[PDB]
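Take a look at the structure set out below.
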Amino acid sequence: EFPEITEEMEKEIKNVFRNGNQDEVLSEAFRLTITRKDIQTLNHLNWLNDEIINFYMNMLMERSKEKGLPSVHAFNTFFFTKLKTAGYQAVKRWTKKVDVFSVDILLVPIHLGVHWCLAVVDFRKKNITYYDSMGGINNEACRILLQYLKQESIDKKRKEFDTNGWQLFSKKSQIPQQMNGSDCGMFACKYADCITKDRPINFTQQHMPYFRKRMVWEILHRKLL
Amino acid sequence: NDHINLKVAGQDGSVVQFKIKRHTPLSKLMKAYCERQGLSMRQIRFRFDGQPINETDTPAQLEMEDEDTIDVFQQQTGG
């Protein structure tokens, strides 16, 4: 199923990775700003900074708007933990001007101390389901998001959420595992990629260095092959 | 137009109040929030109700109002 890594690309990539002006502006839209510094986080085995993920979670979402594909709203990264730490009142609010329910999937990117992970609200599958590459379980996260839903429902559509029939859980040795030290934020993104395309998951490790380079062009040009 | 007040809340639970005229770029404030209350700038990110605030941006341009709050977070990295 693989898009090729054409010469035209490799040359623009290797260029933006070379030690240059770290604050160079590079790419806009999404009210996000992507610099050579931000880009640098996709090189070798670097830890992916928030800015990249948010950007990817916008394209993941922007794509989920085209026909034959589950519509998606994605929250920024800081959402989850600002909820976990501060509670609901704090993020009321971030969803003024979105009916969270009028969508098929919710994308929740999570930052756990020194670690990336993903949680997915599938309104149509009726199960909040959490994804860690290193295989660590976070049932709490699910229980929290569910609370969000309950609360949000009261605050937006002035009625209690129908909790009936919903599943909450976390994935284990059933999917692809981390297999190194830094490809978490990577897994997280490409995890979501298959989810958003209703496609199964399929990739494992070696697909990562490829996905890494591939992501860069995907980012600069906004476009996800 | 007339000036308005803006709360900037750190994830350490620290609100820092500010007065500004509503048509002014937020650069004035952002850098003042770092200078005063010592902090980086190329290590943090500002958001008004999740909307990413850019330096270019101005209160009126973000539909901000009196006593509205801006969240600011540490940049966050993960493996």
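Residues 419-592, 594-644, in that order, are what chain A shows, numbered as in Swiss-Prot.
Determined via X-ray crystallography, 3.2 Å.
Here the Cβ of each residue, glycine as well, is placed from N, Cα and C on the backbone.
Features of the protein shown, as given by Swiss-Prot:
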type	residues	note
ACT_SITE	A:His533	active site
ACT_SITE	A:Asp550	active site
MUTAGEN	A:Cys603 to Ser	Exclusively nuclear. Loss of CCAR2 desumoylation
ACT_SITE	A:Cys603	active site, nucleophile
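Using a CB-CB cutoff of under 8 Å against chain B, the recorded positions that qualify from A:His533, A:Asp550, A:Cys603 are A:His533, A:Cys603. Annotated pair A:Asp550 (active site) and A:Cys603 (mutagenesis position), C-alpha to C-alpha distance, rounded: 8 Å. Compared over the recorded positions A:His533, A:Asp550, A:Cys603, the count of CB atoms lying within 10 A of a residue's CB peaks at A:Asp550.
Here the CA atom of A:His533 (active site) lies 7 Å from the CA atom of A:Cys603 (mutagenesis position).
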